Amino acid sequence: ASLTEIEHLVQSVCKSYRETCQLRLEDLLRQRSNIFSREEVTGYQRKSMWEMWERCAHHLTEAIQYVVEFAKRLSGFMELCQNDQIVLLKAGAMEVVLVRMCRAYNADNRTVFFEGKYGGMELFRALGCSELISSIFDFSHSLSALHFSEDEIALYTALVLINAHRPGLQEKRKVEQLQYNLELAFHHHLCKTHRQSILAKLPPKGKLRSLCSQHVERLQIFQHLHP
Ligand SMILES: Cc1cc(CN(CC(C)C)S(=O)(=O)Cc2ccccc2)ccc1-c1ccc(S(C)(=O)=O)cc1
């Protein structure tokens, strides 16, 4: 590996993301002034927890589809044995989604883009899990504060997935290979864009994990009931 090949990896990771980022940043931003009227909010609040579950599950299913496509477009990823490909996605896809989420988050009025407009967290009242919902908003707020760029997301979420410490891995060292190269790519690019400052300011890989497991387990009470 040289700097030229690292930069190729960077450029590549950033192009897989672009091809799989699901929603254009520019559409997201242009629509920040498109906010739910309190009438429309009230409409969401009257819905049963189940209707809301149906919608959220669909949006999360759709989101995860894109994360998978992203990972497939990661060099090295497909070369992995298929057991490991599962292991990584099963452990990492949700975390990546929670990270991608901040693109759709407006920190200036603490709202999120949901089904065509921006709404605050009271939109989700019917689900009856506001500690989970607020913690997600806080997590997205933290990242929006860093002004986390598209390429930073690309490189950062790649490392979320490509983690050789996931229990279950058969050919661990191949993952370390990809992991190590992605860390180099990520760190290098920070220098090139003068964003060294954010590493210290990122939420701990613990924080992402305890959010996602807390998240997945309220998902799993919802899908007990109600496939
Ligand atoms: C994935 C998603 C979800 C939501 C709905 N939920 C989050 C809000 C409550 C913030 S939930 O489903 O996760 C909550 C929930 C559901 C069930 C049980 C417990 C908890 C709203 C916007 C998105 C979204 C879609 C696309 C992008 S992208 C890549 O930029 O294009 C980013 C974000």
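To match Swiss-Prot, the residue numbers of chain A are left as they are there, and the shown ones run 265-491.
We read in the header that X-ray crystallography, 2.8 Å was used to get this structure.
Just so it is clear, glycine is given a Cβ too, placed from its N, Cα and C backbone atoms.
Record note (Swiss-Prot), mutagenesis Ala327 to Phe: Completely abolishes transcriptional activity. The unchanged residue is displayed. Reduced to three states, the DSSP call for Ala327 (mutagenesis position) is helix.
For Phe378 (mutagenesis position), applying a Cβ distance below 8 Å and a minimum sequence separation of six or more within one chain yields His323, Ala368, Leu387. The secondary structure of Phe378 (mutagenesis position), as reduced to three states from DSSP, is extended strand. Here Swiss-Prot describes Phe378 to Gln as a published mutagenesis experiment; the accompanying note says: Completely abolishes transcriptional activity.
In the three-state DSSP scheme, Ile397 (mutagenesis position) falls into the helix class. For the published mutagenesis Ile397 to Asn, Swiss-Prot gives the following note: Nearly abolishes transcriptional activity.
Rounded to a whole number, the distance between the Cα atoms of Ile397 (mutagenesis position) and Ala327 (mutagenesis position) is 17 Å. Note: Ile397 (mutagenesis position) has non-local neighbours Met385, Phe388, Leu391, i.e. same-chain residues 6+ apart with C-beta under 8 A of its own C-beta.
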